[PDB]
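Right, one structure below, let's go through it.
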There are 2 protein chains.
Amino acid sequence: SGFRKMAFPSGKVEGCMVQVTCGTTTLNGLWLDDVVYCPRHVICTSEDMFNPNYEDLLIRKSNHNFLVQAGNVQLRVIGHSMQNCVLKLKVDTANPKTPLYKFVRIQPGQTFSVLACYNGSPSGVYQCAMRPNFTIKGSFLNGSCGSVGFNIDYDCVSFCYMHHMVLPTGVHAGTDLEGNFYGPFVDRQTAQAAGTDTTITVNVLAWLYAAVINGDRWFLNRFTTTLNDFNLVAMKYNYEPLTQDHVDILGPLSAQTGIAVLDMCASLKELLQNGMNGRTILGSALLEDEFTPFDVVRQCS
Amino acid sequence: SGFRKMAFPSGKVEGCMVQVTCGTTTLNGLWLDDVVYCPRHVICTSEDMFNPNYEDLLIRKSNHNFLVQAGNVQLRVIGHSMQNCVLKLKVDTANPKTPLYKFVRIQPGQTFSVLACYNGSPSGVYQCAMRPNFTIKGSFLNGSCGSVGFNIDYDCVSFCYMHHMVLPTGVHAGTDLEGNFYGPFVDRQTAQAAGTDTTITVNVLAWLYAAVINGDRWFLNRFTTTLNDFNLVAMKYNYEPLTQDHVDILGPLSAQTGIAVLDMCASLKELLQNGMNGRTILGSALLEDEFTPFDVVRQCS
Ligand SMILES: *C[C@H]1C(=O)[C@]23[C@H](O)[C@H]1CC[C@H]2[C@@]12CO[C@]3(O)[C@@H](O)[C@@H]1C(C)(C)CC[C@@H]2O
Ligand SMILES: *C[C@H]1C(=O)[C@]23[C@H](O)[C@H]1CC[C@H]2[C@@]12CO[C@]3(O)[C@@H](O)[C@@H]1C(C)(C)CC[C@@H]2O
């Protein structure tokens, strides 16, 4: 028994976090080999943020206007460029703590860990999901901008996220490590509203599989259903449609539990139409959608 | 906005995790300076666990019967002793990655991060609370025994927990780093049932303060109450009694929000007697008790 939202161990990323200052603005950067990555709005004043012309603003910056601090060591900047919405600062020292790594752009619904940092210093780690509307429900006060999200496979860190903005709703928007935003958001202080935040159906089903593996079976019901009939119900409840790809990703969990995916869909259906009547699943009074099928296999096999 | 259960960055502890084998039993150990700490039941066979005589079982073990592996480096054991329920293995090398650290014994209700490990390898990090019945609702399959729980203050790791057992209920029991169990549990495969798992009232109140800080105010009601009158209600709902010490620990949150502790207690009361009628607080459909007052200050000031 025992199922926890778990984040990845953060040590490999802790060794890459640095502080980046340009003028009076400071935020977090990511130091890998001899490049530091950070949000380009590090070059903006609070007044620039309303309508930045990043090209024009960057023209007025030289290598020596970028202060990069790694602990107490200060790094010498020998070059700078803009890639989409990320600033790349070339430094004269390769990070000795650079882990094996790749830059990946994740899909909505996939999960990752964020190492929340302030002024280059790691403060906390938590697990979250890329919401279907490409927002992240983070924990970030002023100063965590530039914090990164990642997954770890064996000894390789896949960086998938860099926090750039807090929207007026308080939710977060960011980019991949090539500087391309997830979703329609931009690095400007302007009206930016996110679409409907739907529930990640394939993740909810994975979590129901984890509940069964852990002894929570009360919601296991006696009906089955069809993919079209289920999506009919899912659409009404602002759940993402389930595809056959999702059914196939759930394959290993159906095999471990002997519960067919459509049977699980019919129990989910009943839960969406009836509620939980005051009972809990895995200690939660709502359906949880920040576990992917792989996360469940990771923690339940 | 934004409030997440956050764990501490784990890197300082990742550098201390090792694998400890005695005969055919392997588990996680903690390498600090030139001592490795691990559950003494590493010396037990599956059959020894029903009624171990640890003194007699340890007599039959020499330094060379303890295999300690740190990554691919194997450490030379030059001594061994038993301290309560923890085995201490003296090795000939001080861990170069030893962080500043202390051993502390925490109170029920306090929180800490667990770095779940398997065979010496970090696999995940999560935040939890010492339950008032001295259990931990962990995520630990066979092999995570010896995983440790910790808090970090600046650059100092306070180790407070070592996972030793899974009880028949699936919940976890462990020791502090001096080898003394939290609660009445013992390192033996026998009937062991935990007491009532009450809710940590002072933590629930801290979390309600975090909700107010984050804009969730619907539960803020118009009543007040008294400490005796509140504990009357808390006892009925298997909530821990609130003391004046708890009121004083909540002092900074009452000051930040302008909401008197007894006012918050009266809103909690109303929630315990009425439920939440289907609405949520900070995205949760139940009251959350794994945030201490300090955790909330950490993430909300
Ligand atoms: C790093 C982000 C952040 O903290 C910002 C923005 O969302 C983004 C860059 C600029 C930051 C602000 C504007 O809104 C923020 O949410 C906010 O935290 C910052 C304040 C505190 C308002 C100061 C100005 C700055 O431009
Ligand atoms: C490390 C713990 C663990 O995994 C144990 C016990 O709770 C404790 C030491 C011994 C382990 C067992 C007995 O119960 C466990 O929960 C279980 O995981 C172990 C099995 C798999 C049953 C094998 C025997 C061993 O003694």
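All residue numbers given for chain A refer to Swiss-Prot; the residues shown span 3264-3564 in order.
Method on record in the header is X-ray crystallography, 1.9 Å.
Cβ atoms here come from the backbone N, Cα and C positions, even for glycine.
What Swiss-Prot lists as active site, for 3CL-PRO activity is A:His3304, A:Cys3408, and the listing cites experimental evidence. Among the natural variants in Swiss-Prot is A:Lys3353 to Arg, noted as: In strain: Beta/B.1.351. One entry in Swiss-Prot concerns the natural variant A:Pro3395 to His. Its note says: In strain: Omicron/BA.1, Omicron/BA.2, Omicron/BA.2.12.1, Omicron/BA.2.75, Omicron/BA.4, Omicron/BA.5, Omicron/BQ.1.1, Omicron/XBB.1.5, Omicron/EG.5.1. A:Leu3468 to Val appears in Swiss-Prot as a known natural variant, with the remark: In strain: Zeta/P.2.
Shown on the structure are the features that Swiss-Prot records.
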residue	record	contacts (Cβ under 8 Å, 6+ apart)
A:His3304	active site, for 3CL-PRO activity	A:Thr3288, A:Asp3311, A:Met3312, A:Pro3315, A:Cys3408, A:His3427, A:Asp3450
A:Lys3353	variant position	A:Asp3297, A:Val3298, A:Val3340, A:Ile3341, A:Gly3342, A:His3343, A:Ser3344
A:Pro3395	variant position	A:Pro3371, A:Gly3372, A:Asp3460, A:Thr3461, A:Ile3463, A:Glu3503
A:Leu3468	variant position	A:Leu3505, A:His3509, A:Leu3513, A:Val3524, A:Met3527, A:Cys3528, A:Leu3531, A:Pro3556
DSSP three-state assignment (helix, strand or coil) for A:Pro3395 (variant position): coil
Residues among the recorded positions A:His3304, A:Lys3353, A:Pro3395, A:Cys3408 that border ligand 1 - Cβ under 6 angstroms, in sequence order: A:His3304, A:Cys3408
For A:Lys3353 (variant position): DSSP state (helix, strand, coil): strand
Surrounding CB atoms that lie within 10 Å of the CB of A:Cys3408 (active site, for 3CL-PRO activity), all protein chains: 25
DSSP-derived structure type at A:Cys3408 (active site, for 3CL-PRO activity), helix or strand or else coil: coil
